[PDB]
Amino acid sequence: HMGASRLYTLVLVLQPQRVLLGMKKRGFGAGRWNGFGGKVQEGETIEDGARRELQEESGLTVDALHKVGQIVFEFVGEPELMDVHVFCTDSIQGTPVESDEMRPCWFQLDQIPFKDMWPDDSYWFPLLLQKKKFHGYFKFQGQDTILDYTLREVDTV
Ligand SMILES: COc1nc(N)nc2c1ncn2[C@H]1C[C@H](O)[C@@H](COP(=O)(O)O)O1
């Protein structure tokens, strides 16, 4: 996937029988449940950015984040690809609380609200839930339509 890309993070708190999602309240993807995350800033590592965004959006801190995936997004007409680094943790510190950006809620693993999530999630979530590492690519036309996609399992994220 050639071209300048912009680094983002996505963090899924995934425990044995539940997963934490945030309802995005403003900005990009508002009105959909997602993992926690954002742009990676100058002067922080990708993992530092993931932690930062988890704290900003949910108040939670974490001992260890694990790399579980990479998803590259093309938005038709937008020059930069989005290079999203996906992370998982089971253990968390604190109780999740609402932020300006996100309203947190736990979901049982058989009640994941896919119809109110970004449409790409239904493709790669099953791999996340199976503990399989993956590389994904999705080309979107606007916010609702996937024109192209690829998805595979990887041994190294
Ligand atoms: C298009 O399909 C997509 N599907 C999913 N599941 N997540 C996506 C996504 N596009 C972007 N993100 C994620 C990355 C970031 O966590 C956040 C954006 O950063 P903020 O604008 O909220 O600061 O949204």
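Each residue's number is its place along the chain shown, starting with 1.
The header says X-ray crystallography, 1.8 Å.
Positions of Cβ are set from backbone N, Cα and C atoms, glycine also.
Under the heading domain 'Nudix hydrolase', Swiss-Prot lists 4-133.
Among the features that Swiss-Prot reports, O(6)-methyl-dGMP binding site is placed at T9, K24, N34, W118, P119, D120, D121, with the record citing experimental evidence. Counting every protein chain shown, the number of other Cβ atoms lying within 10 Å of the Cβ of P119 (O(6)-methyl-dGMP binding site) is 16.
DSSP classifies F28 (mutagenesis position) as coil under the three-state reduction. According to Swiss-Prot, the mutagenesis experiment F28 to A (Swiss-Prot position 27) carries the following note: Reduces 2-oxo-dATPase and 8-oxo-dGTPase activities.
The Cβ of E53 (Mg(2+) 2 binding site) has 23 neighbouring Cβ atoms from other residues within 10 Å, across all protein chains displayed. As annotated by Swiss-Prot, 8-oxo-ATP binding site applies to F28, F36, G37, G38, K39, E53, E57, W118, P119, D120, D121.
Listed in Swiss-Prot is the mutagenesis experiment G37 to R (Swiss-Prot position 36), annotated as follows: Reduces activity by 97%. In the three-state DSSP reading, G37 (mutagenesis position) counts as coil.
Around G38 (mutagenesis position), a 10 Å sphere centred on its CB holds 19 further CB atoms from the protein chains shown. The note that Swiss-Prot attaches to the published mutagenesis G38 to F (Swiss-Prot position 37) is: Loss of activity.
Quoted from Swiss-Prot, the note on the mutagenesis of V40 to E (Swiss-Prot position 39) is: Loss of activity. For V40 (mutagenesis position), the number of other Cβ atoms no farther than 10 Å from its own Cβ, over all displayed protein chains, is 21.
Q41 (mutagenesis position) is surrounded by 11 other CB atoms, counting those within 10 A of its CB over all protein chains shown. The mutagenesis experiment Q41 to P (Swiss-Prot position 40) is recorded by Swiss-Prot, whose note states: Reduces activity by 97%.
Mapped onto three states, the DSSP output places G43 (mutagenesis position) in coil. Sequence-distant contacts of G43 (mutagenesis position), defined by Cβ-Cβ distance under 8 angstroms and a gap of at least six in the same chain, do not exist. Per Swiss-Prot, mutagenesis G43 to I (Swiss-Prot position 42) is noted as: Reduces activity by 60%.
For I46 (mutagenesis position), the same-chain residues 6+ apart in sequence whose C-beta sits under 8 angstroms from its C-beta are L7, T9, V40, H85. In Swiss-Prot, a mutagenesis experiment is listed as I46 to K (Swiss-Prot position 45), annotated with the note Loss of activity.
Residues annotated as Mg(2+) 2 binding site in Swiss-Prot, with similarity to another entry given as evidence: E53, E56. The DSSP secondary structure for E53 (Mg(2+) 2 binding site) is helix.
The annotation that Swiss-Prot gives for the mutagenesis experiment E57 to A (Swiss-Prot position 56) reads: Loss of ability to prevent DNA damage. Expected to cause loss of enzyme activity. In sequence order, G22, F36, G37, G38, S99, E101, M102, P104 constitute the residues six or more apart from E57 (mutagenesis position) in its chain with CB-CB distances below 8 Å.
Quoted from Swiss-Prot, the note on mutagenesis experiment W118 to Y (Swiss-Prot position 117) is: Enhances 2-oxo-dATPase activity and greatly reduces 8-oxo-dGTPase activity. Taking the Cβ of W118 (mutagenesis position) as reference, residues of its chain lying under 8 Å away and at least six apart in sequence are, in sequence order, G29, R32, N34.
The Cβ neighbour count for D121 (mutagenesis position), using a 10 Å radius over every protein chain in view, is 19. Experimental mutagenesis is annotated in Swiss-Prot for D121 to A or N (Swiss-Prot position 120), with the remark: Mildly decreased 2-oxo-dATPase activity, nearly abolishes 8-oxo-dGTPase activity.
Swiss-Prot gives this note for the published mutagenesis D155 to A (Swiss-Prot position 154): Enhances 2-oxo-dATPase and 8-oxo-dGTPase activities and increases thermolability. With a 10 A radius on its CB, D155 (mutagenesis position) counts 5 other CB atoms from all the protein chains.
Reduced to three states, the DSSP call for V157 (mutagenesis position) is coil. Here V157 (mutagenesis position) comes close to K67, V68, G69, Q70, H85, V86, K133, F134, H135: these same-chain residues lie at least six apart in sequence, with C-beta atoms under 8 angstroms from its C-beta. What Swiss-Prot says about the mutagenesis result for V157 to A (Swiss-Prot position 156) is this: Slightly reduces 2-oxo-dATPase and 8-oxo-dGTPase activities and increases thermolability.
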For a three-state summary based on DSSP, what are the helix, strand and coil counts in the domain 'Nudix hydrolase' (4-133)?
25 helix, 50 strand, 55 coil
Using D121 (mutagenesis position) as the reference point, find which of the recorded positions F28, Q41, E53, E56 has the shortest Cα-to-Cα distance to it.
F28
How many other Cβ atoms are found within 10 Å of the Cβ atom of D120 (O(6)-methyl-dGMP binding site), counting all protein chains shown?
18
